[PDB]
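In what follows, a single structure is set out as structure tokens and then discussed.
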Amino acid sequence: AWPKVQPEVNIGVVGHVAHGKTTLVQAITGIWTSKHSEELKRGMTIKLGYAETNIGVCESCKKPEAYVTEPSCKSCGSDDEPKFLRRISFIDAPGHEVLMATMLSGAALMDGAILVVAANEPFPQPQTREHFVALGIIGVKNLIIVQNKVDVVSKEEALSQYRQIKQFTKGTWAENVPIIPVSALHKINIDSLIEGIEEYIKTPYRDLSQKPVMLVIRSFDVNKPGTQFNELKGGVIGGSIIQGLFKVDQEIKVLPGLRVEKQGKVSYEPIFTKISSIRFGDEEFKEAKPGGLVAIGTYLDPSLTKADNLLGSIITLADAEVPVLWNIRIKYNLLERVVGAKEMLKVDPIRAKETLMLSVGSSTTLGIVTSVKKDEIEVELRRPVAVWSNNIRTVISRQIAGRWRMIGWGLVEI
Ligand SMILES: Nc1nc2c(ncn2[C@@H]2O[C@H](COP(=O)(O)OP(=O)(O)OP(=O)(O)O)[C@@H](O)[C@H]2O)c(=O)[nH]1
Ligand SMILES: Nc1nc2c(ncn2[C@@H]2O[C@H](COP(=O)(O)OP(=O)(O)O)[C@@H](O)[C@H]2O)c(=O)[nH]1
Ligand SMILES: [Mg+2]
């Protein structure tokens, strides 16, 4: 048998709308990540999708078919049990141009990524470009490019596109990244991709002694109809542990916390609670480390967590000191052009009084520019952000032609 362990690595899946991200994750894991009504009706990803799988290798078989996602080697002709390698998970991003902020919140959780490129569409499409640039900015450099939908193009067309992809990465940080051709729909060459994931998206080093920090991307009321009462539960908070570890019965706090009134003004009150349970997928654990998206059970009133109310928050230990800032100073750089537009325009300099969109960790916040200097801006935010370390990456977006567009990035200076 294989052990039951949490995923140890997060692999982002990014790329232009409908190029096959969610179908690729299904091909690898058997899971369709879309769970929301509007996602199922529109046939598109809207919220961040998630799925897990074990990975193993049949030591008596040849690669790539030796790589498997279940404890069997029957498919490559061996009665031996495959050797367990690791459990992995996928952060399945929306590709739609209006949902770039959601992709960015997911990229803060990624240990590596797969950029999916449809073989039957012109290259490079706007969000092929935009997600590629975003990965570079955020520093997700452990990248595999997957050429999907090769089932509906000729060998000649696929090779032509392959050469344009290599030329696109030429002279960039991604110059050496592998391109793996597959069909997600018909599950062709998926074993080569799994081998690729093992070779190019290794589990990163973690620091388990750093102050525990979880970036929140989901929060739920897990109580369903037709249940007794001795099986009802407090609110659940879901996200990615980016450093340290958490344990059942630990006293924790949610930051910035709850929007409340205090002394005639709007305030954020840190939410203190205790960890009641820890789950990854369908399995319970006594502790949680980086890797995977964890569900943290709490003793909170489920009305506090219902419907992703805490999205963008962080969780730390109760006694941790974490800055919560209404005003932030950013050492910034601007992109040369608006890469996500169908027509790439030049990026205008930042001006005082502009309303910008800031991506910080899993949070997305609007703010007004109160100060512009050559490489430093100061922003008055509409909501405070939790800033758990010095020099956290932020991505800057501006509304251009009715759309939020990524235009730059920087470090939040504390
Ligand atoms: N022929 C062919 N069609 C595919 C393949 N992979 C995905 N598709 C089809 O492409 C369409 C979009 O697939 P999705 O997996 O939903 O693409 P997506 O990238 O997740 O789309 P968004 O999340 O909305 O940005 C669906 O109709 C799929 O069945 C493939 O390998 N070959
Ligand atoms: N820690 C913890 N997590 C839970 C518990 N029950 C459910 N979860 C997790 O919370 C998430 C939401 O649960 P689910 O029943 O699917 O709620 P739904 O998505 O609204 O239908 C899932 O990913 C579960 O793994 C629990 O008792 N403790
Ligand atoms: Mg999708």
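Going by Swiss-Prot, the residues shown for chain A are 2-415, listed in order.
Here the Cβ of each residue, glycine as well, is placed from N, Cα and C on the backbone.
Taken from Swiss-Prot, the feature Mg(2+) 1 binding site applies to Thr23, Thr46, supported by experimental evidence. Sequence-distant neighbours of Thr23 (Mg(2+) 1 binding site): residues of the same chain at least 6 apart with a C-beta under 8 Å from its C-beta are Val14, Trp33, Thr34, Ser35, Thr46, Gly50, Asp93. Under the three-state DSSP scheme, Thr23 (Mg(2+) 1 binding site) falls in the helix class.
Under the DSSP three-state reduction, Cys59 (Zn(2+) binding site) is assigned to coil, being neither helix nor strand. Positions annotated as Zn(2+) binding site by Swiss-Prot, on the basis of similarity to another entry: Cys59, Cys62, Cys74, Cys77.
Looking at Swiss-Prot, the entry for mutagenesis of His97 to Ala says: Reduces GTP hydrolysis 17.5-fold. Completely aboloshes GTPase activity; when associated with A-19. In sequence order, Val18, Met45, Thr46, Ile47, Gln128 constitute the residues six or more apart from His97 (mutagenesis position) in its chain with CB-CB distances below 8 Å. Secondary structure at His97 (mutagenesis position), as computed by DSSP, is coil.
A 10 Å cutoff on Cβ-Cβ distances gives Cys74 (Zn(2+) binding site) a total of 22 other Cβ atoms nearby, all chains included. Comparing the binding-site residues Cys59, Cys62, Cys77 by how many other C-beta atoms lie within 10 angstroms of each C-beta, the top residue is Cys59.
Checking the recorded positions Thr23, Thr46, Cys74, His97 against ligand 3 with a 6 Å cutoff on the Cβ atom leaves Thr23, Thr46, in sequence order. Within 8 Å of the Cβ centroid of the Zn(2+) site, not counting the listed residues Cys59, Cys62, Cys74, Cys77, the chain contributes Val58, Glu60, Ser61, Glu66, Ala67, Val69, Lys75, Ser76, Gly78, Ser79, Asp81, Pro83. Its Cβ placed at the centre, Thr46 (Mg(2+) 1 binding site) has 25 other Cβ atoms within 10 Å.
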